Each structure stands twice: as structure tokens, then as C-alpha cells.
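Q: My structure is below; once you've seen it, I'll send some questions.
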Amino acid sequence: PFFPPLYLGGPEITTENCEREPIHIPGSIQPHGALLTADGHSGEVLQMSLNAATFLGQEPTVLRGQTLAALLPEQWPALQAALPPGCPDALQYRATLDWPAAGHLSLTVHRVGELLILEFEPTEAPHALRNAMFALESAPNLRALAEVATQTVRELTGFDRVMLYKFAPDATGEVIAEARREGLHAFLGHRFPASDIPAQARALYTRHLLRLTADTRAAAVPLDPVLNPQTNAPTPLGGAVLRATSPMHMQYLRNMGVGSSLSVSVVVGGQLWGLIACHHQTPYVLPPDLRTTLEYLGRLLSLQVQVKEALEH
Amino acid sequence: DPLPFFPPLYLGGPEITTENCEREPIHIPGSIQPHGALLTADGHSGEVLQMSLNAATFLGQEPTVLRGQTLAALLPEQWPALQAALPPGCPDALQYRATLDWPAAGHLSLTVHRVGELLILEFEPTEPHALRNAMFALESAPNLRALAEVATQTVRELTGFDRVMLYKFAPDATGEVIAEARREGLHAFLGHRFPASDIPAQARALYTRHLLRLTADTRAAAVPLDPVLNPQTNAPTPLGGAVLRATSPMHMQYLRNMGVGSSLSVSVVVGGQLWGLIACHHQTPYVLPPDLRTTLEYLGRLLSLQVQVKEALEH
Ligand SMILES: *C/C=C1/C(=C/c2[nH]c(/C=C3[NH+]=C(/C=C4\NC(=O)C(C=C)=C4C)C(C)=C\3CCC(=O)O)c(CCC(=O)O)c2C)NC(=O)[C@H]1C
Ligand SMILES: *C/C=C1/C(=C/c2[nH]c(/C=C3[NH+]=C(/C=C4\NC(=O)C(C=C)=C4C)C(C)=C\3CCC(=O)O)c(CCC(=O)O)c2C)NC(=O)[C@H]1C
């Protein structure tokens with residue numbers, strides 16, 4: 001099963017109980033964005049991140065009464081149609097708001113049962129993706145495909161290190177390709193135990209295909225209330241990219257000297273084949289539109305891995 | 001019966017009839033569609049060899065001036081990028097794309113690929129979260145039918161085409177429309193089936209490697225290359241990989257007879273085989289700009305993946 005989260009007086013995690021940390025329900029988010037939850041029917045704002053006032057520019061109480069209808073007039077009917085009752089928690093809808101306080105915000109919404117989860121992040125506003133797609137497809141074998149993928153991602157993102165991290169049948173991990181800035185350790189060829197990415201992390205990564213820690217030293221921002229009014233239970237946040245990273249994994253990243261981390265799942269035959277894993281030495285908020293490019297690349301790599309593995313077997 | 005290609009018309013080959021379809025050499029027509037321009041150049045020196053006859057009007061230069069310069073001089077910023085992206089021996093399927101600001105012609109999209117020692121350069125005029133939203137909707141579709149319906153509707157919304165269909169090949173190469181989105185008033189093709197020869201075997205082979213082709217105006221005359229043969233080889237210039245390549249006159253007549261002014265299909269490729277086509281129709285001529293066509297190319301790949309996934313959920 002899972003332990004209760006901390007804020008419901010559950011045990012603190014150790015290396016004795018890696019597998020049982022309820023990483024999906026931390027009750028908090030990373031501070032480079034803001035999150036609101038809301039009722040599926042009424043559009044009634046039920047929870048907000050204590051930092052919402054910053055991003056939205058709204059007097060705190062104003063929000064926690066109001067309706068999405070009021071708050072987002074153009075958007076609220078689109079949401080209603082895009083995310084019908086009963087849809088999967090994996091389905092997401094995005095829009096760009098030109099919002100008074102903040103030039104442009106990206107809005108990302110998904111639905112978990114009766115709750116809409118809304119994420120707001122700063123945003124903005126060429127051929128590198130098309131060029132990359134063809135490059136991946138003409139790679140002659142899996143090894144070269146891995147090399148092209150890591151190089152392409154590094155060029156698109158500027159990340160200090162990009163790896164392709166492949167799982168063995170026992171969930172032992174191996175770094176089979178790597179693109180990195182001069183003057184970093186090489187992790188190419190190294191293998192790591194399965195407990196570095198615990199089973200409950202791997203399952204969540206099979207369904208929700210991108211996560212990140214923008215700053216491995218930033219404090220999480222609580223949800224208020226912490227419990228969902230609807231249920232008097234924790235809000236599931238695993239489909240939210242803003243979700244606070246496990247402090248065990250942030251300790252792991254800090255001990256490695258990483259300041260910013262991001263990965264994309266490569267899913268083949270319904271299973272987690274591996275990860276595009278990125279490191280930055282310093283804090284780094286990759287903007288939403290560039291993340292989208294990596295999300296596309298994730299799908300394309302999933303296709304090409306199967307194609308390429310089929311021409312060996 | 002499968003038989004080798006005839007020589008093209010310009011090398012004294014015969015004219016194509018219903019008798020001998022599968023032998024038209026549709027990859028070497030010696031000509032392009034008039035809404036863009038094409039140059040060929042030597043892959044090592046960058047000497048310009050062939051050009052479409054309309055090139056002066058896209059590129060704003062006399063032929064003899066174009067042909068008298070190397071790509072190093074014509075494309076000083078792109079020439080080194082081309083050479084890195086398209087190394088000798090690379091496959092003909094690999095494409096490099098850039099946007100140019102050309103004085104006379106505005107923003108041009110440049111698409112380049114390499115066939116042996118030849119570079120092929122295509123120039124076309126070029127111009128929010130719809131793709132991301134579509135990607136997730138496709139993935140959440142519960143079964144093959146719902147996927148097919150979401151895919152057709154999405155493509156129609158992105159493009160404005162009068163008719164978008166998902167055409168699926170059977171094992172005997174006969175095809176069947178299995179989903180479609182269509183303009184009000186058009187008659188339905190859903191559930192109809194069509195003989196294997198409607199798309200002959202040399203087309204289906206080419207459609208497994210080069211995943212997007214089009215006819216922007218089914219009445220437009222083709223524009224010859226000049227000279228027609230590659231001076232490197234005194235042989236035909238391979239245009240299988242060029243979206244500007246002239247469509248087969250047999251196929252344009254099949255389309256005009258249907259009342260179609262514009263056609264476009266994306267290949268859906270599963271396990272190395274052509275599974276089906278996203279096929280679109282418009283009643284009037286219609287040019288879809290290169291950046292919009294890129295969205296369809298990306299959806300072609302997504303759909304190939306999702307078709308595998310939906311079919312595996314099915315035994
Ligand atoms: C008690 C359990 C421990 C634990 C937990 C844990 N680990 C993750 C997630 C990740 N761990 C990763 C590990 C590596 N990154 C590398 O670069 C290398 C090798 C050079 C390794 C072995 C990775 C890539 C992830 C994915 C996330 C990311 O991209 O940063 C989680 C889940 C984090 C979250 O989503 O909140 C958890 C709980 N890690 C341990 O080392 C043990 C002690
Ligand atoms: C004597 C040979 C004939 C022939 C040749 C031919 N056909 C193609 C390619 C295509 N034919 C298509 C046929 C259909 N379009 C539809 O809408 C339907 C059903 C509603 C069918 C059956 C299609 C879709 C294509 C693909 C290209 C496209 O999307 O327009 C070629 C190759 C064309 C080229 O690449 O230049 C050739 C030579 N078709 C016949 O019917 C016989 C008479």
C-alpha cells in the first residue's frame with residue numbers, strides 16, 4: 001500500500017520505506033507556478049496554492065469564492081467540452097491567457113473525478129522539431145538513435161546533461177547515451193539499482209509522461225486547504241507537473257550537484273522502456289512551449305525505439 | 001502481375017493506360033507543381049545544375065545568373081547547415097527545413113534532401129495549442145473507431161479541407177474508408193471499398209518511405225525541370241522525396257472526374273507496412289502552407305503509434 005502523507009501524520013520516509021512514499025499526494029507544488037482546484041460542475045474554486053496572489057494578482061479571498069465562469073469567461077466552456085466527466089486523468093487541455101497582471105500565462109487543466117486541476121505558469125509569444133523528427137527516423141540503429149535523441153534534446157534545451165536511461169527487465173537502469181557540457185562527470189555506461197526509481201514512481205511515470213524539479217533547493221508551496229473539501233481527502237496531483245518533488249529525490253539531486261532536473265518517459269508496449277533524463281547545474285524553469293516539444297519527442301522516440309528494436313529481433 | 005517501370009515519356013516511354021498502370025515511373029516525372037520552385041545542386045561543390053522553369057519568378061533572378069553561382073554564394077547562411085544536416089551517404093528520406101527571408105519573394109520555406117551526389121532544394125512561400133490538445137485526445141480515445149473519428153475531425157479542423165478520410169488497406173491492398181469528416185452536403189464514403197489497383201503497387205511502395213504527397217490544383221500544368229536530365233548522370237532526376245513532384249496524369253484525371261480540386265494524404269505506417277492513409281479532398285484548388293503541413297506530418301507519426309496501441313488492445 002502507501003503510508004499516509006506527512007501532513008496527515010504518516011511516517012517520514014527513509015531508505016527502509018522508499019516504496020511507500022505517497023509522492024502523488026504531497027499537498028504542495030513548486031513555486032514557479034500556481035495551482036487552483038475547482039468543482040467540475042459549478043466551476044467553484046475549492047483549493048489554491050498559497051502563492052496564487054502573486055501570479056494571478058488577486059486579493060486572496062477573492063479567488064476562493066469565485067467561479068471559473070467568472071474568473072475565466074472565454075475558457076470555461078472549452079474546459080467543459082475538452083474534459084468531459086469520466087475522462088482519464090491523463091487527458092490535458094492547454095491555453096495561453098493574456099492576463100492583466102502577467103503578460104502571458106500558460107494554463108493546463110486536467111480532471112480527476114469531480115475536480116478540475118488548473119496550473120498556471122508564465123509563458124511567451126521553429127524547424128528544429130521537424131529536423132529532429134527526420135533525424136531520429138533515419139538513425140540506422142538503436143545506438144545511433146539514442147545518440148541523436150540526447151544531442152537533439154540538449155540542443156533544444158541547453159540542459160547541462162541529457163541521458164537516455166534504459167530499464168533492464170528487473171528495473172535496473174543503464175545510461176546508454178549521453179550528451180553533456182564539457183567538464184561534467186560522464187555517466188555513460190553506468191548502471192544504477194532499481195530502488196533509485198521506486199516502483200510507485202515507475203507506475204506513475206507510465207501514465208504521466210513528464211515531470212521536473214525546477215530548483216532542487218526551493219521550498220514547496222502548500223495547497224490551502226490541504227484536503228479537498230469535496231472528499232475531505234488529499235487532492236491527487238500526479239498528473240500535475242507543478243507537483244512538489246519528493247524530498248528524498250531532491251536530496252538525491254542535491255548530493256549529485258544538480259540544480260534542475262527533468263525527464264520524459266519512453267513507453268513501449270504499455271511498459272516503461274526508459275527515460276530521457278536531463279540535468280542542469282543551476283535552477284532552470286523550462287517554459288511550457290519548449291516542454292511540449294520534448295513531450296512530442298517522447299512519443300516519436302517511443303515509436304522509433306519499437307521500429308529499431310524490431311530490426312534487430 | 002508486377003513488372004518493371006517504363007522509361008518516362010521524355011525518354012520515349014509509352015503513354016500510360018488502365019492496362020499498364022503499375023509500370024508508370026511516378027518518381028521521375030521531370031517536372032513539378034507550379035506553386036513552388038525546385039533547384040538541384042552538386043552535393044560536394046554546390047554547383048546549381050537543374051531548375052524548374054518558373055524558378056526566376058520565385059527567386060527573382062535570371063536562370064543564367066542562378067546557374068552561374070554555387071549554393072555557397074546563393075545561401076551563405078544555410079550552405080554549412082545543409083552540409084552538416086545532410087552528410088554524404090545519408091538516406092533520401094532525411095529532410096532539412098529552414099525559413100529564408102528572400103528580397104523579392106517574402107518568407108520562403110526551404111526543404112532540402114540528398115539523393116546520392118545530388119541536393120534537391122524546394123522553395124515555397126510560407127506564412128495555438130491545437131496540436132498538443134489533439135495529441136492528448138488521440139491518446140485518450142477508447143478504441144480504434146473513436147481514434148479514427150477524432151483523427152479525421154482534428155485534421156479537418158486544422159486544415160479546413162472539405163473531406164478528410166481514414167483509408168485503411170486490407171491484406172489484398174484493397175482499401176476501405178473507415179472514418180471521415182466531411183462538409184455539409186457531400187455524400188458519404190464511409191464503409192465504401194475500392195479495388196487494389198486504385199493505388200498501384202509502385203505508389204504504395206513509395207508511400208511507405210515518403211509519407212506525405214499532394215496535388216494542390218488538379219488542373220494545373222506541371223513545370224519542367226531545365227534541363228530535364230541530371231547533367232551528372234545524363235539520367236532522370238529522382239523526385240520521389242520532393243513534395244513539389246508532379247502528380248501522375250492518370251491520378252489527376254481520377255481526381256478531376258471525382259470533382260476534386262485539391263488532394264493530400266499522409267501515410268500511416270505500422271510495423272514497416274503501409275497500414276492506411278489520412279486522405280483529404282477539397283473541391284477547389286487549395287495550397288496548404290508548409291508549416292501547417294508539418295502539423296499533419298507530426299499527426300501521421302502519432303497516429304502510427306496509437307494505431308499500434310489500439311490494435312494490441314484487440315486480439
Ligand atoms: C527511498 C527511495 C529513494 C529514491 C526515491 C525517488 N526517486 C525518484 C525519481 C527519480 N530518480 C532518478 C534517479 C537517477 N537520476 C540520474 O540521473 C541517475 C543516474 C545518474 C539516477 C539513478 C530519476 C531520473 C528520477 C525521475 C525524476 C527526475 O527526472 O528527476 C522519486 C520520484 C520523484 C518525484 O516525482 O517526486 C522518488 C520518490 N531515490 C533514491 O535514490 C532512494 C534513496
Ligand atoms: C491506371 C492506374 C490508375 C490509378 C493510379 C494511381 N493512383 C495513385 C494514388 C492514389 N489513388 C488514390 C485513390 C483514391 N482516392 C480516394 O479518395 C479513394 C476513395 C474514396 C480512392 C480509392 C489515392 C488516395 C492516392 C494517393 C494520393 C492522393 O492522396 O491523392 C497514383 C500515384 C499518384 C502520385 O503519387 O503521383 C497513381 C499512379 N488510379 C486508378 O484509379 C487507376 C485508373
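One-based numbering along the chain as shown.
Heads up, header says this was done by X-ray crystallography, 2.1 Å.
Positions of Cβ are set from backbone N, Cα and C atoms, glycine also.
Reproduced below are the annotations present in Swiss-Prot:
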BINDING   A:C18  tetrapyrrole binding site
DOMAIN    A:20-88  domain 'PAS'
DOMAIN    A:141-305  domain 'GAF'
MUTAGEN   A:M248 to A (Swiss-Prot position 259)  Binds PCB (in vitro), but difference spectrum is altered
MUTAGEN   A:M248 to C (Swiss-Prot position 259)  Binds PCB (in vitro), but difference spectrum is altered
MUTAGEN   A:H249 to A (Swiss-Prot position 260)  100-fold reduction of chromophore-binding activity
MUTAGEN   A:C278 to A (Swiss-Prot position 289)  Binds PCB (in vitro), but has aberrant spectral properties
Q: Translate the DSSP assignment of A:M248 (mutagenesis position) into the three-state scheme.
A: helix
Q: How many Å separate the Cα of A:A125 from the Cα of A:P126, given that the 5 residues between them are not modelled?
A: 13
Q: To the nearest whole angstrom, what is the C-alpha distance linking A:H249 (mutagenesis position) and A:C18 (tetrapyrrole binding site)?
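A: Cα of A:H249 (mutagenesis position) to Cα of A:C18 (tetrapyrrole binding site) measures 10 Å after rounding.
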Q: Provide the three-state DSSP residue tally for the domain 'PAS' (A:20-88): helix first, then strand, then coil.
A: 23 helix, 15 strand, 31 coil
Q: Any same-chain residues 6+ apart from the residue listed as 'tetrapyrrole binding site' with CB under 8 Å of its CB? Would you list them in sequence order, or say none?
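A: Residues satisfying the criterion: A:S195, A:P198, A:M248.
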Q: What does DSSP say about the residue listed as 'tetrapyrrole binding site': helix, strand or coil?
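A: The three-state answer is coil.
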Q: Can you list which of the recorded positions A:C18, A:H249, A:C278 have their Cβ under 6 Å from some atom of ligand 1?
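A: Checking each Cβ against ligand 1, the ones under 6 Å are A:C18, A:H249.
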Q: Look at the mutagenesis positions A:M248, A:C278 and tell me which residue has the greatest number of other C-beta atoms within 10 angstroms of its C-beta.
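A: Neighbour-count leader: A:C278.
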Q: Let me check the 10 A CB neighbour count of A:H249 (mutagenesis position). How many other CB atoms are there?
A: 19
